[PDB]
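Below: one structure, written as structure tokens.
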Amino acid sequence: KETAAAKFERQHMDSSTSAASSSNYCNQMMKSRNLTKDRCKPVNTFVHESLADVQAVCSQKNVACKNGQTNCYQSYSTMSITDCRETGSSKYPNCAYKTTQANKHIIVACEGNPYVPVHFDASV
Ligand SMILES: O=c1ccn([C@@H]2O[C@H](CO)[C@@H](O)[C@H]2OP(=O)(O)O)c(=O)[nH]1
């Protein structure tokens, strides 16, 4: 089965592009990565850095998670990311998203052994 680590890679990693996400990027990606299967995932972020660089965040700045848990980490350096937010008129199964590129510090929750990212908490 798909591990939590694998799920994080499927939902949040897109190293390929150095970040040139077209206005259509999210519509394509959210569907291709199976994030609009049962419903339109409201918010989802894709990170364009290498897997190694993102995994390394689990050893960076320990910060509180939005849910109160203590296992979140903020990247010291900013990272190339693309935020996908469902449009107000999005109608499942026809999920529509607004694509927004940015360079911010990411905050991810890490778990397991190896200690790797399993949830994308926020970008700041
Ligand atoms: O900036 C943000 C904030 C949230 N999320 C994803 O949306 C879920 C609900 O907030 C968050 O749980 C998280 O999905 P998860 O990683 O848990 O699958 C983002 O992707 N980026």
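By Swiss-Prot numbering, chain A shows 27-150, in order.
According to its header, the structure was obtained by X-ray crystallography, 1.5 Å.
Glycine too: its Cβ is placed from the backbone N, Cα and C atoms.
Per Swiss-Prot, these features apply:
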type     : residues                                                       : note
ACT_SITE : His38                                                          : active site, proton acceptor
ACT_SITE : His145                                                         : active site, proton donor
BINDING  : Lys33, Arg36, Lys67, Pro68, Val69, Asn70, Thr71, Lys92, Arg111 : substrate binding site
MUTAGEN  : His38 to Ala                                                   : Loss of activity
MUTAGEN  : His145 to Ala                                                  : Loss of activity
For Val69 (substrate binding site), the number of other Cβ atoms found within 10 Å of its own Cβ: 11
Max CA-CA distance, Å, over listed substrate-binding residues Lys33, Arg36, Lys67, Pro68, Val69, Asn70, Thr71, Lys92, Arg111: 22
Entries of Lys67, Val69, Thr71, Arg111, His145 (recorded positions) sitting next to ligand 1, with Cβ under 6 Å as the cut-off: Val69, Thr71, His145
Between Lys33 (substrate binding site) and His145 (mutagenesis position), the C-alpha gap once rounded to whole angstrom: 9
For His38 (mutagenesis position): intrachain residues, at least 6 apart, with Cβ closer than 8 Å: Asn70, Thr71, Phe72, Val73, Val80, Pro143, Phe146
Residue, out of the recorded positions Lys33, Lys67, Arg111, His145, whose Cβ gathers the largest set of other Cβ atoms within 10 Å: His145
Protein Cβ atoms within 10 Å of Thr71 (substrate binding site), excluding its own: 21
C-alpha spacing of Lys67 (substrate binding site) relative to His145 (mutagenesis position), in angstrom: 14
Reduced DSSP assignment, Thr71 (substrate binding site): strand
Per DSSP, three-state class assigned to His38 (mutagenesis position): helix
